[PDB]
Amino acid sequence: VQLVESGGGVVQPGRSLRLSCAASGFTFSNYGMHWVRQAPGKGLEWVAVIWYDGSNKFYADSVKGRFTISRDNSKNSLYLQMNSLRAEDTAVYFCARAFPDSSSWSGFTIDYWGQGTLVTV
Amino acid sequence: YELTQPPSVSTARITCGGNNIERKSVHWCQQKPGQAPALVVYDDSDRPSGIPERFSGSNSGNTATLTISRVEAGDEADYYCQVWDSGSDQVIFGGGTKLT
Amino acid sequence: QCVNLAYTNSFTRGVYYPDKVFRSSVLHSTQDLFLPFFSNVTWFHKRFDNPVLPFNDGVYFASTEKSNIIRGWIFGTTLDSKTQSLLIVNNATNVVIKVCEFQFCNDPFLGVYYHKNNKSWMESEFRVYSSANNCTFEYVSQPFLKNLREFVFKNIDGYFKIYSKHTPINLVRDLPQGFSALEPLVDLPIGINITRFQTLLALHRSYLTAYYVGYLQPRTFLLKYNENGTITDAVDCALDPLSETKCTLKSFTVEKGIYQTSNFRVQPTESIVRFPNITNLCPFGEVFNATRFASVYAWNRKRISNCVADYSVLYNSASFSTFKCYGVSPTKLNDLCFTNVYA
Amino acid sequence: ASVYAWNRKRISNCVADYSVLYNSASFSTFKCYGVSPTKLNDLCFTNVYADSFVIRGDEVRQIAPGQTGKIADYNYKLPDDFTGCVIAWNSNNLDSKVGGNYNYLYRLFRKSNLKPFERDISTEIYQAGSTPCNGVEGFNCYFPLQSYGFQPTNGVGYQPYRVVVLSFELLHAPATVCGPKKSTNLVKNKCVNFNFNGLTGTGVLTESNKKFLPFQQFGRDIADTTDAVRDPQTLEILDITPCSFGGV
Amino acid sequence: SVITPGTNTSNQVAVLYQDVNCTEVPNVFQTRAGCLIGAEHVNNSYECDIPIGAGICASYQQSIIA
Amino acid sequence: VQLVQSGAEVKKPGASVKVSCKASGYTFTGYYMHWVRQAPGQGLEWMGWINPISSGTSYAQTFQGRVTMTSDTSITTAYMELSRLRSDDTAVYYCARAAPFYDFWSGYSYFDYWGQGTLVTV
Ligand SMILES: *[C@@H]1O[C@H](CO[C@@H]2O[C@@H](C)[C@@H](O)[C@@H](O)[C@@H]2O)[C@@H](O[C@@H]2O[C@H](CO)[C@@H](O[C@@H]3O[C@H](CO)[C@@H](O)[C@H](O)[C@@H]3O)[C@H](O)[C@H]2NC(C)=O)[C@H](O)[C@H]1NC(C)=O
Ligand SMILES: *[C@@H]1O[C@H](CO)[C@@H](O)[C@H](O)[C@H]1NC(C)=O
Ligand SMILES: *[C@@H]1O[C@H](CO)[C@@H](O)[C@H](O)[C@H]1NC(C)=O
Ligand SMILES: *[C@@H]1O[C@H](CO)[C@@H](O)[C@H](O)[C@H]1NC(C)=O
Ligand SMILES: *[C@@H]1O[C@H](CO)[C@@H](O)[C@H](O)[C@H]1NC(C)=O
Ligand SMILES: *[C@@H]1O[C@H](CO)[C@@H](O)[C@H](O)[C@H]1NC(C)=O
Ligand SMILES: *[C@@H]1O[C@H](CO)[C@@H](O)[C@H](O)[C@H]1NC(C)=O
Ligand SMILES: *[C@@H]1O[C@H](CO)[C@@H](O)[C@H](O)[C@H]1NC(C)=O
Ligand SMILES: *[C@@H]1O[C@H](CO)[C@@H](O)[C@H](O)[C@H]1NC(C)=O
Ligand SMILES: *[C@@H]1O[C@H](CO)[C@@H](O)[C@H](O)[C@H]1NC(C)=O
Ligand SMILES: *[C@@H]1O[C@H](CO)[C@@H](O)[C@H](O)[C@H]1NC(C)=O
Ligand SMILES: *[C@@H]1O[C@H](CO)[C@@H](O)[C@H](O)[C@H]1NC(C)=O
């Protein structure tokens, strides 16, 4: 089970950036996926989760309406489209494999993390 | 919903406070400097394969705890407390507790 | 928040106590909204499909289960925040009935799970609506949800009337034969517009990794009350010529013979309208907008003939303080012909 | 409310003292239909609807069964079998302002007449002619509503009147709204007059052996006349027979 | 009118459309009494059981016959 | 019936002017309020109307896109705002009352009451 992020880099405020994550070692289409970001000197902040079938997309309050999470099961890949980036969005972005949360109907925790890619705005 | 946990801890015990946190499942992940986080404990006290029996925990009342017995220098990492908030469908992370 | 996710015979089911009057050892003829006998009932059920159905004039609903999947229903029109909608949800201890400007999910449900895999402690995520503003009605009472559960939903005369029956059966793929009358469960003084409804299901997460719907019709039924005032049988008077005979004779048995039970009448298929082919309009304006009117003692009489009279122009005018018609309705004038009109 | 968008208050499960309203000096109109105003405190209803709105003085007469006019036709229609009371009073001191009160509207144009207790609050442009309006008012395309523009100096017929219509619901159902009429002790095995939650008659009351269901309030014989009642306080089922009589 | 044996025998019925043509109504037997549907007309003459009219009777013999 | 308009205005080209008209003595919403322009030495030109009950308007093709008519029934006042003023918009602007289109006797075809004109110089 491995996850590889790419598509990071340096952008200016107001411009967009698309990130992607390649999944292998497991059946991608059977698991939900998360994006999590970590600003330098800060703790982990959750960005979004997508269900294995791509039917349900949930976002953190701070990114809702700007970021879009999507998956391509055929290509075993996860995408995150970030529009209208701001200086506050500077962080290392990770993709991760979801794991069922026993205290919720369809809640998730995070099992496998990728190495992450740095995005500077 | 938010979690509250101390900046650092010198058996090491990392506390994670919340509002009636007992009703929520608490999960813990360990992040070493220069490395991605990894799951250590899930569903309060269960461990994934590869995690030493030294890692245990509990969840009661308004607090949850990650207990690490026989603490090693190799455990010097930032441990994060997280829950799923079914009220807003968000993953909620605490500040993160560093061990020394 | 919101999460994205066949026919059978009705036999003689769907009969309920038409009123709250005790009757015994008597055959009573009543006209009401009943499920027609031997009617087409739609049978509803990895995949998920829980469609919004029309309410029409009233609904017969039934389900057979031991898993308590059916928990409630949504009734309304748009089923969104624009209009009032009725929400009925049953839980372990109570039933909650509310009427609010609900913003319902496309796939509303109660997400059932075991709290931290404690099988002795079940919990549910209520995911039916995103909002419930300006609630006008609320009612809470006792919950009513092999085990066949039947309901009749009527929306009439300012009330949402629910009837129900709970019986064991020995079949799953269809409704049972035999007769059982549904008793009134609750009369809700709501008074809202309902055209559509859908069932609220309890879904275990593991399900995604049946019920019957009939419609009520204005039918005449002959109901048989036993000595204890229970309805034990019924005749659908419009089912067939024999049932019609039974209702005519006010009996569940018919003797050998020939009976006059009804009248046969061919119905019209078209409406044929034939008026004189003239286009000239009647000079009413010339009467109403005359520069000078006569004195009442010497009133003017204008004879109007051989013309097309559009009276709705006058009646729908905002300019008149009095417009009183005698011997004729003002809204039927444009459908009438006269030999003459005096103004 | 404006008469085009009249308010409906549903009244239930309470004691209704109507003599307080009827014996008031403050109302100019108090007309009852299908019921006598002096018998209201002796009656029970399944429900009472209180409809409230403002119209001008001359239009108060339109708030009655069998009436016509812009109000009766396009705003607030009563049924010909209406049972209830129409109560109105002059509100010139409340609903009129200098320069005109333009808050109170009425419907002036409509495609058709309202059904009884129908409420139409749309503002779609009215097509008076044959040409479609397409939402744009103009020639033969009217805005359906108009204001009263109530002013303190208007003649009485143009002064605002506040109207309350009390519709009485009389269904074969448990009565929930009853007058202040006090109850008495229940008497059985005697020839008595009786009144059970509005159900009056004369006869002998006895304990019933009839298997009433929890929802059934009274029973009837093959003649379709009441022959049993549920006592509204004790929930006891009582059989009713006529007092002994016969030819002499 | 509905022609039937008692329900103690059979739930089969025949329907007579009195003074109606069998071509107008919708075992179809046109009689002077009307159009009789559901009864099988036979040449065999029996004692009258259920009278139809104009010399025609019906009986249950199983099916309804005229 | 009285119609009282605002005082004279002096504007530059490209500026906007809003002329008010306070109505009294009648049911404000029972009539249309029209605006009529009179340039110096010229005749009368119809600009458009507003219907206070609905705030519906109609404008002459000449002014359409430049003129906005509004009203406030709480103070029985009508407004006409003419934007992107040109030198040839110098005129006396009148408010005038006319019946609504549903008037049986065609009271909408003419203007029975006029306010005192408001002069706008550009
Ligand atoms: C008095 O009333 C007459 C009759 O008009 C009728 O009654 C009026 C109160 C209104 O309801 C009218 O809509 C209704 O027809 C008036 O004469 C009529 O005026 C109308 C409107 O201009 C004429 O209609 C037009 O006719 C021309 C063709 O000439 C068409 O091109 C137009 O599209 C439109 O249809 C109508 O022909 C005319 N009829 C006669 C006999 O003259 C009259 O003007 C009016 N007088 C006053 C002072 O109001
Ligand atoms: C459900 O589907 C709709 C339409 O594709 C989408 O807009 C909505 O965000 C989806 N809901 C979730 C939780 O993804
Ligand atoms: C409904 O059921 C009846 C009774 O078996 C049958 O006659 C009819 O064809 C069915 N309708 C449909 C659509 O299957
Ligand atoms: C109910 O609402 C529908 C719109 O969904 C409308 O077409 C219908 O006329 C309404 N019926 C009543 C009685 O208001
Ligand atoms: C059922 O609903 C009622 C009213 O909302 C609530 O008070 C009660 O606690 C609920 N019971 C359960 C088991 O959720
Ligand atoms: C399961 O829940 C019940 C009811 O709250 C509780 O009594 C029991 O101890 C719980 N068992 C476990 C293992 O949590
Ligand atoms: C609820 O009612 C208030 C008025 O009392 C209204 O302003 C509000 O918009 C309504 N809520 C919704 C969702 O329309
Ligand atoms: C009516 O009730 C009696 C008990 O009083 C019972 O014995 C009898 O069987 C009941 N009748 C029917 C049809 O159940
Ligand atoms: C009041 O009436 C209820 C039934 O509606 C009855 O149960 C209760 O005992 C009565 N109380 C008194 C004081 O009569
Ligand atoms: C009804 O049929 C039974 C036999 O099933 C017979 O014994 C009885 O006498 C019949 N009754 C009548 C009225 O024909
Ligand atoms: C019924 O109509 C047909 C023509 O369609 C005619 O030939 C026949 O004689 C008619 N029979 C009777 C009884 O009227
Ligand atoms: C009755 O006799 C006629 C001949 O007159 C024949 O055509 C018809 O088929 C016979 N019907 C039966 C039931 O035998």
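Swiss-Prot numbering applies to chain D: residues 348-595, in that order.
From the backbone N, Cα and C atoms, a Cβ is placed for every residue, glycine too.
Record note (Swiss-Prot), mutagenesis D:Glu484 to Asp: Increased replication in human TMEM106B overexpressing cells. The unchanged residue is displayed. According to Swiss-Prot, the natural variant D:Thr376 to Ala carries the annotation: In strain: Omicron/BA.2, Omicron/BA.2.12.1, Omicron/BA.4, Omicron/BA.5, Omicron/BQ.1.1, Omicron/XBB.1.5, Omicron/EG.5.1. One entry in Swiss-Prot concerns the natural variant D:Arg408 to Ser. Its note says: In strain: Omicron/BA.2, Omicron/BA.2.12.1, Omicron/BA.2.75, Omicron/BA.4, Omicron/BA.5, Omicron/BQ.1.1, Omicron/XBB.1.5, Omicron/EG.5.1. Quoted from Swiss-Prot, the note on natural variant D:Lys417 to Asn is: In strain: Beta/B.1.351, Omicron/BA.1, Omicron/BA.2, Omicron/BA.2.12.1, Omicron/BA.2.75, Omicron/BA.4, Omicron/BA.5, Omicron/BQ.1.1, Omicron/XBB.1.5, Omicron/EG.5.1; May enhance affinity to human ACE2 receptor. Natural sequence variation is annotated in Swiss-Prot for D:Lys417 to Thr, with the remark: In strain: Gamma/P.1.
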D:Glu484 (mutagenesis position) to D:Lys417 (variant position) - Cα separation in whole Å: 20
Greatest C-beta neighbour count within 10 angstroms, which of the variant positions D:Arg408, D:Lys417: D:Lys417
For D:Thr376 (variant position): DSSP state (helix, strand, coil): strand
Secondary structure of D:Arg408 (variant position) (DSSP, helix/strand/coil): helix
D:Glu484 (mutagenesis position): tally of other CB atoms within 10 A of its CB: 21
Coarse DSSP state, helix versus strand versus coil, of D:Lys417 (variant position): helix
Inter-residue Cα distance where the pair is D:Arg408 (variant position) and D:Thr376 (variant position), in Å: 9
Recorded positions whose CB lies under 6 angstroms from ligand 9, from D:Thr376, D:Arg408, D:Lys417, D:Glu484: none
Chain F contacts among the recorded positions D:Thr376, D:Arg408, D:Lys417, D:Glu484 (Cβ under 8 Å): D:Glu484
Entries of D:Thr376, D:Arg408, D:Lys417, D:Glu484 (recorded positions) sitting next to ligand 1, with Cβ under 6 Å as the cut-off: none
Spatial separation of D:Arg408 (variant position) from D:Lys417 (variant position) - C-alpha basis, Å: 12
